[PDB]
Each structure stands twice: as structure tokens, then as C-alpha cells.
Amino acid sequence: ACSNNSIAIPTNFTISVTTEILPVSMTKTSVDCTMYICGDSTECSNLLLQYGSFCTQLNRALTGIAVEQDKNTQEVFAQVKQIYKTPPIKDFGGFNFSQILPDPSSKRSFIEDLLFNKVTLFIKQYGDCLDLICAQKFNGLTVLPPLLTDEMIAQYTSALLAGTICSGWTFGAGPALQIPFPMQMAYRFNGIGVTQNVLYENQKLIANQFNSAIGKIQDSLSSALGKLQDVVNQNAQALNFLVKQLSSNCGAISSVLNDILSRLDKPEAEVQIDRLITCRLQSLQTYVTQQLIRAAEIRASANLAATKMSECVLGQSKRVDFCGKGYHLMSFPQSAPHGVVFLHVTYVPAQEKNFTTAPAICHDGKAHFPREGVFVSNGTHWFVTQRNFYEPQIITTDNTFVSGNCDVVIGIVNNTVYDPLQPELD
Amino acid sequence: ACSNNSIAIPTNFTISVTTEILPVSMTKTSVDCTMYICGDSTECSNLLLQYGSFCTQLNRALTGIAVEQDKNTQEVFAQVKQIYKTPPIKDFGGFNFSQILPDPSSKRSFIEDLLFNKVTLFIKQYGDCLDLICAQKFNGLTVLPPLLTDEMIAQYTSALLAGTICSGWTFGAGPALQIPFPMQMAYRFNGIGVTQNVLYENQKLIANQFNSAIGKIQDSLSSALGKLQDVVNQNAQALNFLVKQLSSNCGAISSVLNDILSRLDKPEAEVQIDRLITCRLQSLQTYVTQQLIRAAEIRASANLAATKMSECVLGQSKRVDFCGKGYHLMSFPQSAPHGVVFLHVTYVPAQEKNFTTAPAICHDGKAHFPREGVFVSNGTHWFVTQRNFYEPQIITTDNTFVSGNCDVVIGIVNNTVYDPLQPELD
Amino acid sequence: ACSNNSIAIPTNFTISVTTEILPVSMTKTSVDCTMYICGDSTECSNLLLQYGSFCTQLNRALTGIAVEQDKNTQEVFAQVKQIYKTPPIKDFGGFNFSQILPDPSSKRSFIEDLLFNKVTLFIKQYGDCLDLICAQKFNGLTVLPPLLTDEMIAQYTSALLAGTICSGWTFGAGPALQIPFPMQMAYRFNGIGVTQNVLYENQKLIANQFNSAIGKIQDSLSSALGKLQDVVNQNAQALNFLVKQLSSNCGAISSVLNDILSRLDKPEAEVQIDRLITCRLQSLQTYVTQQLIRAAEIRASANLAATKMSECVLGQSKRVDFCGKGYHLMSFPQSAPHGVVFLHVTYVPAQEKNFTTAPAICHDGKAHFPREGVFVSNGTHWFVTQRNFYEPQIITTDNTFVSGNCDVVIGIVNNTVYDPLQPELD
Ligand SMILES: *[C@@H]1O[C@H](CO)[C@@H](O[C@@H]2O[C@H](CO)[C@@H](O)[C@H](O)[C@H]2NC(C)=O)[C@H](O)[C@H]1NC(C)=O
Ligand SMILES: *[C@@H]1O[C@H](CO)[C@@H](O[C@@H]2O[C@H](CO)[C@@H](O)[C@H](O)[C@H]2NC(C)=O)[C@H](O)[C@H]1NC(C)=O
Ligand SMILES: *[C@@H]1O[C@H](CO)[C@@H](O[C@@H]2O[C@H](CO)[C@@H](O)[C@H](O)[C@H]2NC(C)=O)[C@H](O)[C@H]1NC(C)=O
Ligand SMILES: *[C@@H]1O[C@H](CO)[C@@H](O[C@@H]2O[C@H](CO)[C@@H](O)[C@H](O)[C@H]2NC(C)=O)[C@H](O)[C@H]1NC(C)=O
Ligand SMILES: *[C@@H]1O[C@H](CO)[C@@H](O[C@@H]2O[C@H](CO)[C@@H](O)[C@H](O)[C@H]2NC(C)=O)[C@H](O)[C@H]1NC(C)=O
Ligand SMILES: *[C@@H]1O[C@H](CO)[C@@H](O[C@@H]2O[C@H](CO)[C@@H](O)[C@H](O)[C@H]2NC(C)=O)[C@H](O)[C@H]1NC(C)=O
Ligand SMILES: *[C@@H]1O[C@H](CO)[C@@H](O[C@@H]2O[C@H](CO)[C@@H](O)[C@H](O)[C@H]2NC(C)=O)[C@H](O)[C@H]1NC(C)=O
Ligand SMILES: *[C@@H]1O[C@H](CO)[C@@H](O[C@@H]2O[C@H](CO)[C@@H](O)[C@H](O)[C@H]2NC(C)=O)[C@H](O)[C@H]1NC(C)=O
Ligand SMILES: *[C@@H]1O[C@H](CO)[C@@H](O[C@@H]2O[C@H](CO)[C@@H](O)[C@H](O)[C@H]2NC(C)=O)[C@H](O)[C@H]1NC(C)=O
Ligand SMILES: *[C@@H]1O[C@H](CO)[C@@H](O)[C@H](O)[C@H]1NC(C)=O
Ligand SMILES: *[C@@H]1O[C@H](CO)[C@@H](O)[C@H](O)[C@H]1NC(C)=O
Ligand SMILES: *[C@@H]1O[C@H](CO)[C@@H](O)[C@H](O)[C@H]1NC(C)=O
Ligand SMILES: *[C@@H]1O[C@H](CO)[C@@H](O)[C@H](O)[C@H]1NC(C)=O
Ligand SMILES: *[C@@H]1O[C@H](CO)[C@@H](O)[C@H](O)[C@H]1NC(C)=O
Ligand SMILES: *[C@@H]1O[C@H](CO)[C@@H](O)[C@H](O)[C@H]1NC(C)=O
Ligand SMILES: *[C@@H]1O[C@H](CO)[C@@H](O)[C@H](O)[C@H]1NC(C)=O
Ligand SMILES: *[C@@H]1O[C@H](CO)[C@@H](O)[C@H](O)[C@H]1NC(C)=O
Ligand SMILES: *[C@@H]1O[C@H](CO)[C@@H](O)[C@H](O)[C@H]1NC(C)=O
């Protein structure tokens, strides 16, 4: 519902913390085309060669993906090359960050430990065999390690957190310039159209709301990571497909191959083998094609995650719903299995009241407009106040400016404007 | 052309409304792999099985697309879960929205009705047969319904429009805070560097320009939707491909299959059938691969559409050419066949004049800089004015600030600065 | 390191120019499916036909890519349809642009000439044969020209540069409004939270830092374009794959085809040919699939490049690290082989000092907060100054506002606030 002469203004607010989860990378894997199709079989390999460079081209396609996975990770996390550490003082004006910062007693935060025990991991079996020996045991299917291990990533997130708390966003665009945390917040409030005194006067309340919100995150995650689990599940499916297809005949007398090389005459075996090669090759092509498309989807997500790091963590965003719902104040990154988790801190208006309003005020024949905020009435008196928080002030010449006259504006009301000068000169 | 001592400033402006069309989704379809390849043929099915899980993997790929289509739609439209309705008063200060709001006498707006009669729709034939019976008649090719029907989508767009008009952007980031429409506009003007008095003084003109612009949209659309039609046409092609390939022999004696099962001996038929299976299977793979790539393109468009909803409709954008050409004021969404249409309202400078300018003014040995706007000369007198609209004001101590001295600045000119105090004390 | 009572403020700054390179398009190519598979062979063509419309569908897929390549180019470059030229005066207040502007004595800039001699170019051989004759010589593989030639692109970049220098960003959102360059910069400084006097007082230094930075770009590029070279290299690989596969037997007696048509009996040749057709067809499908995926990657890059043009060149960005590291002032586009190069001009804080700070000042029982900037102490006196550049000013009633009282704020310090009125009345 709405009207043409009344406005609603929040008289209170709350602080909310929301969680956004993005995938960044996937397990780096590859397939040895020849070993997969022709498992330690000289005759098969000789028959595979006549088909040209199919295996070379497919090996290249998969290699490109494996490399991309490291590129994605470093672009998201390794944005700041200087490593920063937090002080032992732990005095941020009542703001308790003990749940997001690394625990000295792996050096990860409490929240990160929760995340790393929610994602559930062929790959297990490969890890157990541990590399040529494994490659043979798993029919050409191998698993590659990342360049950046979990510990290295944790160090990057730690540096970002230490930076954000100590020097705000300045370290993300130049030298790290230390500032008291309570002050850092004041400017984040200004950035959302709220004056500084609101923070300083309500600092205790704000710190309490913030600390409570963080505790809620723990309960929310404990009782969420489907987006990251789904990536793992899809990859498990793709690998299971390749393994199962090795048991298919596709018109052959046997998927074994060795039962074709033996028993059958040379040329007879060759026909049956060429058949198996064709079927296994197209099975591999199907796998590769889907991996390329899926990889592209992840790349797009990694690019978004990198963007959010720059705009949500290393600065303050003015883009609606980009860094969480409500008005963006700040963000804190956390590491996660093959991904990144953002904790977005936002300002949300709470309890509003209805006031009578007017576009402009007529004083001495001239129309006065507010420099900022709106004109409102409590039923007997008119006040000027900021839009995002009810804080009524006397309407004075230092709160308004003059333009045109009282005969032009439609929604013009008669009132007085206080002049903070003459009354103390007379 | 340009110079080093002169500036051009707009003395008038116009309001423009532009239309941007994005695809969000495509018809949800799927293919029953076995039915397509082996149409009610026991012998064929038995020969298909030996090829492994190809059909399972392909069915999964297509299913994933069909699901994604609903995900895309709800992300774009279902951003606000609270449904809002407009009042019967229809008083928005002279702004006529009767062409964008739903018509009580399907509950769609006039403009939406135009859009829904411009897109032209295998699919027609399927709709006519209406589900197993149809699946058999169409050789395994089926069509699935959306979770959100056109009526439900219209309700979401209606809620967004009611919200935008009544509470501006506040409902997109918290509680809906009612405000007079004319005032809402004032703040949208501030957001583009234009003062409030410009709107209130020219409210009648602005409303007329706006209303005229909307009427032009009707003529533009009536006399546009190629982006949405192209998506339909591409999908029609892909389905036609699958159907036509069922008439190909690919070396077989016949594409009929039944003419192979009969006449030929058991093993003879089996060879001819295995051939048909291979050709039909690779034809299906070709279709699926292209559908996956095309689907990715749509997803990317849906993500952009969702972003625009949040940044153009539920707020005011500061990104150049993101929400139309010119300075962004506001946007209004409209529904469309498998897509979304945005009407972008922008401010455009009209008629500029040339003025002589100067970086700073020297008064009593000190250099005065403008707090905002520029210093300009009309040939005899110097004035200070805002950049996006010519509105010359007297240069006073309340319009400028002092820094350094007259011997530092290169483009320094001699003039007087009026002090709005002493003249009324003496 | 950080503390709860001290702040660091830059006392100097530098100007940096960084280079960002994006791909926009790739060489437009296509393959004549029939000619590739059946090179001037009637018998082969007749055997190809029985396989249905595979070639038609593949030809369409490749055609779609070739068309997209022109769409990508025009979206990035042809954003402004009006062509602008620079004056012969070349007076921009000490800013030397002679290295980015076109050289009258191809009409390209010095920097562009460097870029166009760094990218290294099957395609060479095709250019040498120069169209049916070539298509036959190269087995159905052809090369298509762009709609926009290098000269036309250079004209678009020239217009953008002339526009940016003469009318700033206004031409990107309406009529081109001339402004002195030195003034244009002043507003770009305001956009990053720095006052105007900083530019005008240090204009000479700033121009020198800028001019030096540009010279560094020449040395950087001369001593970089791997992103663009990689695109070329990948395409060369894809084409080499197709050519090499024409020498594969895939079980055939010969890849020659003519040695199959001859020697062998009609039905014997037909079997061997059907085999070759199947292998060549799947080789072509592999090529096409990878081209579609790669093309999508380029499209995404072109979309980003187009976005940067609008937000970095035709305006000033507030997005962190979107238009280079540091605080964005402006950008200048340069053309490049199948891509675009952006020179990003950014402001970077240099040498900071430590000061003692305080949230608010207590005067006569009331708490005074800064209208802008921070309160700092040099050890004996308190001052108020802007955050991004140390410039200490006397704390006065015109620099602060009053809210609440001295008993509410925690970090409250006792000091005096100067009233710029009474002292000259008494
Ligand atoms: C910051 O928050 C943590 C977590 O709630 C607080 O740690 C708890 O402190 C209580 C009181 O001593 C103990 O009983 C709990 O066992 C502690 N929990 C954990 C996980 O250690 C910490 O005291 C808070 N610090 C401040 C300054 O508020
Ligand atoms: C603004 O809302 C907050 C709640 O977020 C109010 O603070 C609560 O006040 C009640 C008493 O009415 C206490 O029991 C709660 O413990 C307080 N919560 C917190 C986090 O301190 C606050 O009083 C409200 N202020 C106004 C002006 O309404
Ligand atoms: C509107 O606000 C004014 C100012 O606060 C209210 O007037 C004051 O009311 C208090 C009692 O709560 C008196 O002690 C003050 O002396 C009054 N000041 C003046 C100038 O009259 C006024 O009552 C409020 N109106 C409504 C409807 O709440
Ligand atoms: C808002 O715009 C609509 C559409 O132009 C106006 O409706 C027309 O009003 C005239 C005058 O009565 C009729 O002759 C037309 O037939 C109406 N057109 C339609 C489609 O209904 C409407 O009157 C305008 N309302 C206001 C307040 O301006
Ligand atoms: C600004 O431009 C508008 C046009 O958009 C002018 O308004 C028109 O004025 C003519 C008379 O010269 C009328 O016949 C038209 O009907 C008016 N159009 C509208 C929509 O009202 C306006 O006068 C110009 N103002 C200035 C100062 O130049
Ligand atoms: C520049 O603007 C000034 C102020 O409007 C013009 O001076 C006024 O001109 C009007 C006639 O149109 C006189 O009635 C006023 O008394 C003049 N005021 C003053 C202070 O002289 C001035 O003529 C304009 N200059 C040009 C070239 O247009
Ligand atoms: C702008 O920069 C160019 C490039 O450095 C300057 O051109 C050089 O000028 C010197 C001095 O006359 C010559 O010795 C060099 O050979 C010139 N280099 C080139 C490439 O032409 C130009 O003089 C500068 N102009 C201004 C106003 O600073
Ligand atoms: C700010 O930094 C600049 C360097 O970017 C200083 O300018 C240099 O000053 C030295 C003398 O100390 C000269 O030899 C250099 O040639 C100057 N460089 C340039 C480009 O002019 C500047 O003096 C510093 N200003 C302050 C206040 O520290
Ligand atoms: C803090 O700044 C003040 C103001 O500049 C310094 O006081 C001045 O010092 C100069 C000598 O450099 C004297 O000539 C002025 O007369 C002093 N002014 C006043 C009001 O005392 C002060 O010394 C600086 N403090 C520190 C630690 O540098
Ligand atoms: C404001 O007025 C609207 C419309 O009557 C009403 O629905 C809403 O509850 C009112 N809010 C308050 C705080 O009175
Ligand atoms: C507000 O709307 C009412 C009709 O409900 C009308 O009578 C009144 O004049 C309008 N007020 C203004 C300032 O337009
Ligand atoms: C405002 O006061 C003037 C007299 O100075 C009077 O003529 C006018 O009608 C009044 N307007 C209103 C809304 O009371
Ligand atoms: C402003 O000056 C330029 C350059 O001479 C000229 O092209 C333009 O038409 C002039 N505009 C006006 C309104 O005089
Ligand atoms: C403007 O350019 C002219 C040359 O055309 C020059 O003589 C004049 O001094 C310049 N003015 C300023 C303020 O630089
Ligand atoms: C400005 O006035 C001063 C005298 O106060 C004079 O010395 C100076 O040359 C004048 N500057 C100009 C541009 O007229
Ligand atoms: C500021 O203080 C920090 C912490 O002691 C120190 O590391 C830094 O070097 C100091 N900077 C200056 C300019 O004194
Ligand atoms: C700053 O921190 C110190 C502890 O290191 C503390 O004693 C002091 O009171 C704090 N100052 C303020 C304003 O909080
Ligand atoms: C500020 O001055 C008041 C007296 O007006 C005194 O009571 C208070 O303690 C002083 N505060 C500080 C920090 O010196």
C-alpha cells in the first residue's frame, strides 16, 4: 500500500550476516588415451595408431582443463602477495572475530573446520594406491595434485582477513594504511547513506548484533554445501562412466580383449579389436566433451568469485544484491573444499513509522529544499531527517537551499526556517 | 572540436525510454534414447544394450538442461516473494502507467499483450496430441511444461511494478517503505548529479515527456523480438534434425527397421540393425552436444537478466550503458515469451551552449574553488553552476572553498566573491 | 600491523599506467564438409549422401561461429557512430598524448605499431594462393575476411580517443560537451575522494608523472601479448589436426581414396570408402565441437571487453580492480591484432605517515564529528583532513557537525572548535 502525502522511515536497524558459497575448481584429473583403450596390448596399440592423432588431441583437451584448474584457484585467492598477520591484542572495539580467524592450536578457523567436514570425497581408491603403477591399475585414469595446497590457501585467506581488519580496503589498492576498526565501520556506514554518529552512539548494540549473527552462522552450517558437493558428485559420475564402459562388448565377443587376442586367428582378432577400439574411443570422446563443458561452467564461477573478492572483500559494493541482501558494509572470506565461502555483512532497516511529508517548504516567498534527507511532520511540527534512519532535526538555513519560489512547486507547505545567527546577535 | 578555455553546458533535457530484450529460458524438451533408436523393437533393444550406458549418460545430459530451464526462470523473476498490488487511485503526480500495469479486463498489461503476439511458435503437433501415447507417436521426443506458468510470472512482474512505484527500491533491500512517486523521482535525479528543484519546477514537462515516450514504445513494438524468435528457430532446427535422421540408411538396406527384421535372416538383420543403431546414436549425440552448448549460452543470458533485475529495477545503476543509454533513472520489467523485457528510463542532455570557463577565482590573494559545479562567464559576469544543467548562480563564500593562493593556479582569473553576511550587518 | 588509536595517511602520490589485453575475435574460417570428406569424388559423394544431413548441420555450426566473430568485433569497437578528430593545437595542459594518437605519416599510433608487430600469424598459405581454386587446393578449408578491416577499427579507436580527450565521458551518454583537459582531470580526482586543489597545485608534477608512465609502456611492450598469441596458436593446432587426419587409413587400405576407387571392385571400394567417410566425418565432428567451445570462450571475453569500453573508457569506474589496480581515473583504448588493449590510468597513494586519531571531539559538552575526513594529531595540535591525501586544516564549525553529547562516544577527546564569525565581530 502507498499514498501521495506520506512517507515511511525506519527508526531502528539490525545487522545481518549471510553466507554465499561458490565453487572455484574441481579435482585435477586426466586420462592416458592409449592406456585406456589398449591396456598393455601391443596388437591393440598397433591398431590404434592407424586412426591418426585422435588420442593426442583428446589428451591435449584434458590437459588444458587440468591446467585451468590452478589458474582458477590462484586468480581467486592469490590476489594479495603480501602476507599479513593479526596482533595478539584482539581489541576491535567489541567486535569478536575469534570464529573467523585461524586457530593457533591445521591453522584454520572454527568455521573453516566446519566446512571441511561437510563435503564428502574412484578418487579415494587412487589415493590409497599411492605413479605409473597406479595409472596401470586404474586403466589410464590418473589424479593430479594442485599447485596450491589447502595450507597455502589458508595463508592467503588469513592475509586477506588480517588486511581487512587492520587497514580496511586500502591494502587492496596500494599500501596498507592502519585504522582503528570502529572508525573503519563509520565510513562503511557513510557508504550506505547513514551518518557517523549512528555507529558511535550505538557501537555497543552493533557489536552485540554482529557477534550474535556470527554465532548463528555456526548453527546454520552445523544443521548447506550442496553446491560444492554437486560438483564432486558430477565428476564421480563421469569417471564411473568411463570405468563401466570398459566392460561393454559393443558387438564384440568379449570386452576382455585378451580373449580376442587368444583363441581367434590374427585377422579375426583384429576385426574384433578394431570394433572395441571404436567403441572405447567414442566413449572417451563423450567423457571429454562433457568435461570441457562442465569445466567452462566452473571457470565462469571462478571468475565471479574473483570479482566478488575484489568488490566485496577488498572494497564496498554499491551493486544491489551483489554482496548479499540489504546494504553492503563488508565481507570476510573463508576457505572451503575446492571453493570459497563469503560471509557478507549487511545493514537492514527494521521498524518503520508513517510520517506526513512535503516536497518543499515556503518561508518568506521562497521555496526551501533539503540539502539531504526529507521533510516530515509528527502531526504538529516539521523536521528534516536522513532517509535511512529516523533522526528529526530542526529545519534551518544550514539544512536547506533556496530555488525558485512558492508559486511553482505543487507540494509546497507553509512553515518557518530557523536562522542560526540573528537570534544571538540581537 | 574542443578548446582549452571554453565549456559546453546543457540548458535543457529530454526523457527517453528504451527497450532491452533478453532470453531467459527455452522450451523444456527431452528424448527417450531407447525409444528413439529402437522404436518398439525387442531385437533392437537387445542389440542396443551391448553398447553399455550411452543412453543413460545422454538422458542425464538432457534432463540436466530441462531442470536448468526452471532454475533460470525463477532466478530472474522470483526475486521478491511478497506479492504487492497497486491502489485504484492511480495518482502518481501526472505519470501515466496504465500501459505497463495489468489490465483487470489473462491479467496482463497492454504492452505485454503486444509482445506475446509477436513470437511465433514439432511443438505445435505435440500440443495437439495431448503422455506415453504422444511419446510413441513422436519417436521418443517429448515436451515438458514449466514449473512457473505465464500467469505466475505475470504475478511476479506485477508485484515488482507495484513495489517500484509505491516504495521505490527499498522493498528490494528490506521492508517496503512507501513514498510519493514525485519524491521518488527527485532522489533518482540526485543520483545522476542533478539537483531536486529541476524536477519539481519542471514536473509537468517531465511527466508529459515520459507519457509520450511510453506511447512511442507501443508504436515501436507494433511496427523487434528477433532475439527471442531466434532461440525458438534454433530449437526447431535441432528437433527437425533428429526427425529427419530417422529416414537415413547410413549404409543400411532400409531406415524402416521392420524391413530388416523381416526378410533377412536373424544374423543378417542383426548386422544391418547394429549399423542403424550406430548411426542413430551418433546423430543423437550430435544433437545433445549442440543443445548443451546452446543451453550454456541461455544460462549466461539468464544470469545477466537476473543481474539487471537487481541493479536496474530494484535500484539505480551507476554503470555506463548497463541500464540503457544516457543517465539511468529507473526501469520497469515486462513479461515475454520465454524471456524478459526491460523498459529503461534515462535522462539525456539536450541543447548545450558555449561558455568561457576558468579553474579557479582569485579574490583577495586567495584562490577560491567551487564546492560543486563549474565557473562560467556569459561575457560580462562570472557564475557558478551544476555541470549537467545550466543554472547560473552568484559566486559566494557558501559556494566555494579556499586552498593555496593566486600565484599557484595556472588558469586563475580575477573576480569578486560575495559574502552573504556583512552587507546586512552594516 | 595495526592499533586502535592511530591512523596512517599518505602525504604524496604517484600516477601509474597499466596495460590490460583482451581477445575479441578469431580468424573467420569454415569447412566445406563434402569437399573435405569427398575430394572431387563422385562415388564418395554418393556414399556420403546416405548418411543424411550431418554435413548440413556441421556447416551451420561453423557458419554461426564465423558470423559471431563480426558481431563480437562491432560490439566492442563500434559503440560510437560519430567520428571525431583531434585538433592540431595539441595543448592539453602539459599532457603528452602523441604516443597514443594516430600518426599522420597506415594511420596508427606509435604504440599500436608496436603491438601489431608482436603477434605472429595454414593461413599464410591460403593468403598466398589468393576463391574456389583455393578451396580445392586446401581440401575444403577456407578463410573468410572480416567486415571491419584494421583501418576501420583504427578509425573507431581514433574517434573514442578524440572524444575522451575533448569531451570526457559526456559523448558516451549524449552530445559531446567540450571541456579543458586539466578541468576534466579535476573531476576525475573528485571521483576518487580527492579534492580539486590537489590537481591544480600539482598539475606540473602530475603531467610529468603521466608522460613518464607512457614512455615506460613502450619499453614494457618492446621488451606481453601471449594472451592474443595463444588464441592464434590454438586455432593453428585445430586446423593442423584436420589436415593430418586426411592421411589416416582408420583400417582402410589407403587414405588416398583414388587407390580404392581403382584396383578394387565396385562393392569392395564402397566398403573401404564408407570406412574412410566414417573416420573423416568423426574427425570433422571433433574439430567442430572444440571450435564451438573455444568460440564461446572468446565471446565471453568480447562481452567483457565491451563492458570495459563502456565503463572504463566512456566513464569512470568505482569497481575495485575492474579498470586496473589503484583508484581509477581514466582509460585509453588501442587497437590490436584480433583484440583490444586498454591503458588504465590510476591514482596510487605513495608515502604515508602515522598520526594519532580520535572518533570525535568534545567542545562545550557536545560531540563534534567531521563532515568529511578524519581527526588527527601531530603530537600537539588536532587537525581535520581528507583521507586520501594529508592536508591538515583547522577544526572549525564549518568542518564538523554536532550529534549527541560527550558522555556517549567512547573515543572522545577534549579540544576546541574554531568559530569563524565572532572573532571578527568583537
Ligand atoms: C569471543 O567469542 C568466543 C566464542 O564464543 C568466546 O569464547 C568462549 O568464552 C566462554 C567464556 O569464557 C567459554 O566458556 C567458551 O568455552 C569459549 N568458547 C570457545 C569456542 O572458546 C570468547 O570468550 C569471546 N571473546 C570476547 C572478548 O568476547
Ligand atoms: C532496536 O532493536 C534492538 C534489537 O535488535 C533493541 O535491543 C534489544 O532491546 C531489548 C529490550 O527491549 C533487549 O532485551 C535486547 O537484549 C536488546 N538486544 C540487543 C542485541 O541488545 C533496541 O533496544 C532497539 N532500539 C530501539 C530504539 O527500538
Ligand atoms: C512533535 O515534536 C515536538 C518537538 O519534540 C513536540 O513538542 C514538544 O513536546 C514535549 C513533550 O513531549 C514538550 O516538553 C516540548 O516543550 C514540546 N516542544 C515544543 C516546541 O512544543 C510535539 O509534541 C510533537 N508532536 C507530536 C504529535 O508528537
Ligand atoms: C493514461 O493513458 C491512457 C492511454 O493513452 C488513456 O486512455 C485513453 O483515454 C482517452 C480519453 O478518454 C480515450 O479516448 C482512449 O480510448 C483511452 N485509451 C485506452 C487504451 O484506454 C488514459 O485516459 C490516461 N489517463 C490519464 C490520467 O492520463
Ligand atoms: C525544453 O524542451 C522541451 C521539449 O522537450 C520544450 O517543451 C516544448 O515547447 C514547445 C514550444 O517551444 C511546445 O510546443 C511543446 O509542446 C513543448 N513540449 C512539451 C513536451 O511540453 C521546452 O519548452 C524546452 N525548454 C527550454 C528552456 O528550452
Ligand atoms: C550576464 O548576466 C548578467 C546578470 O543577469 C546580465 O546583467 C543584467 O542584465 C539585465 C538585462 O537583461 C539587467 O536588467 C540587469 O540589471 C543586469 N545586472 C547586472 C548586475 O548588470 C549581463 O547582461 C549578462 N551578460 C551577457 C553578455 O549576457
Ligand atoms: C611529446 O612526446 C614526444 C615523444 O617523446 C616528443 O617527441 C620527441 O621530441 C624530441 C625533442 O625534440 C626529439 O628529439 C625526439 O626525436 C621526438 N621523438 C619522437 C618519437 O618524435 C615530443 O616533443 C613531446 N611533445 C611535447 C610538447 O612534450
Ligand atoms: C612526491 O613524489 C614525487 C616523485 O614522484 C617527488 O618529485 C620528485 O622530487 C625529486 C627531488 O626530491 C626530483 O629529483 C624528481 O625529479 C621529482 N620527480 C618528478 C616527476 O618531478 C615530489 O617532490 C614528492 N613530493 C613530496 C611532498 O614529497
Ligand atoms: C603541529 O602543527 C602546529 C601548527 O603548524 C605546529 O605549531 C607551529 O609551529 C611553527 C614552527 O614550525 C610555529 O612557527 C607556529 O607559530 C606554531 N603554531 C602554533 C599555533 O603553535 C606544531 O609545532 C606542530 N607539532 C608538532 C609536534 O609538529
Ligand atoms: C503505514 O500506513 C500503511 C497504509 O495504511 C499501513 O499499512 C502500515 O501498517 C502503516 N505503518 C505504520 C507503522 O503505521
Ligand atoms: C494526494 O491525493 C489526494 C487524493 O487521494 C488529493 O486529493 C491530494 O490533493 C493529493 N495531494 C497532493 C499534494 O497531490
Ligand atoms: C502561505 O502564506 C501565504 C502568505 O504569506 C499565503 O498567501 C498562502 O496561501 C499560504 N499557503 C498555505 C498553504 O497556507
Ligand atoms: C561551440 O563551439 C564549437 C567550436 O567552435 C562549435 O562547433 C559549436 O557549434 C558551438 N556550440 C554553440 C551552441 O555555440
Ligand atoms: C589556451 O590556448 C591558447 C592557444 O590556443 C593559449 O594561448 C592560452 O594561453 C591557453 N590558455 C590557458 C589558460 O592555458
Ligand atoms: C589580479 O589582481 C592583482 C592585484 O590584486 C594583480 O596584481 C593581478 O595581476 C590581477 N590578475 C589578473 C589576471 O588580472
Ligand atoms: C607506523 O606504525 C607501524 C607500527 O609500529 C610501523 O610498522 C610503520 O613503519 C610506521 N610508519 C611510519 C611512517 O612511521
Ligand atoms: C586502545 O587499546 C589499548 C590497549 O592496547 C587500551 O588500553 C586503550 O584504552 C584503547 N583505546 C581506546 C580508545 O579504546
Ligand atoms: C573534558 O572537559 C570536561 C570539563 O568540561 C572534563 O570533565 C572531562 O573529564 C574532560 N575530558 C577529558 C578527556 O579530558
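For chain A, we keep the numbers from Swiss-Prot: what you see runs 706-810, 813-828, 833-841, 848-940, 944-1146, in order.
Per the header of the entry, the method used was electron microscopy, 2.7 Å.
Cβ atoms here come from the backbone N, Cα and C positions, even for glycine.
Pulled from Swiss-Prot, these are the features on record:
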- A:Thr859 to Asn: In strain: Lambda/C.37 (VARIANT)
- A:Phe888 to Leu: In strain: Eta/B.1.525 (VARIANT)
- A:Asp950 to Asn: In strain: Delta/B.1.617.2, Mu/B.1.621 (VARIANT)
- A:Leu981 to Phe: In strain: Omicron/BA.1 (VARIANT)
- A:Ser982 to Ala: In strain: Alpha/B.1.1.7 (VARIANT)
- A:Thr1027 to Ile: In strain: Gamma/P.1 (VARIANT)
- A:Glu1092 to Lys: In strain: Theta/P.3 (VARIANT)
- A:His1101 to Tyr: In strain: Theta/P.3 (VARIANT)
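What Swiss-Prot annotates, mapped onto the structure for a quick look.
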residue   : record           : DSSP (3 states)
A:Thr859  : variant position : strand
A:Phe888  : variant position : helix
A:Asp950  : variant position : helix
A:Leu981  : variant position : helix
A:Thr1027 : variant position : helix
A:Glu1092 : variant position : coil
A:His1101 : variant position : coil
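Cα separation, A:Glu1092 (variant position) to A:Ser982 (variant position), rounded: 90 Å. It is 56 Å from the Cα atom of A:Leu981 (variant position) to that of A:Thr1027 (variant position). Other C-beta atoms found within 10 angstroms of the C-beta of A:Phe888 (variant position) number 21, with every protein chain shown included. Recorded residues A:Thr859 (variant position) and A:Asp950 (variant position) have their alpha carbons 21 Å apart, per Cα-Cα distance. For the gap of 6 residues left open between A:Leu841 and A:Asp848, the distance from one Cα atom to the other is 7 Å. In the deposited coordinates, A:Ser940 and A:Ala944 are the last and first modelled residues around 3 missing ones; Cα to Cα they measure 8 Å. In the shown protein chains, 17 other C-beta atoms lie within 10 A of the C-beta of A:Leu981 (variant position). Here A:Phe888 (variant position) is positioned 17 angstrom away from A:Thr1027 (variant position), judged by their C-alpha atoms.
Here the C-alpha separation of A:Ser982 (variant position) and A:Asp950 (variant position) works out to 44 Å. In this structure, A:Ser982 is the one among the variant positions A:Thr859, A:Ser982, A:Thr1027 with the smallest number of other Cβ atoms inside 10 Å of its Cβ. Residues from the variant positions list (A:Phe888, A:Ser982, A:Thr1027, A:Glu1092) with a C-beta closer than 6 Å to any atom of ligand 3: none. Missing residues between A:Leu828 and A:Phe833: 4. Distance between their CA atoms: 9 Å. Calculated from the flanking Cα atoms, the unmodelled 2-residue segment between A:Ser810 and A:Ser813 spans 8 Å.
For ligand 15, no neighbouring variant positions occur among A:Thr859, A:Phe888, A:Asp950, A:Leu981, A:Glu1092, by Cβ distance under 6 Å. Put simply, A:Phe888 (variant position) is 48 Å from A:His1101 (variant position) when counted between their Cα atoms.
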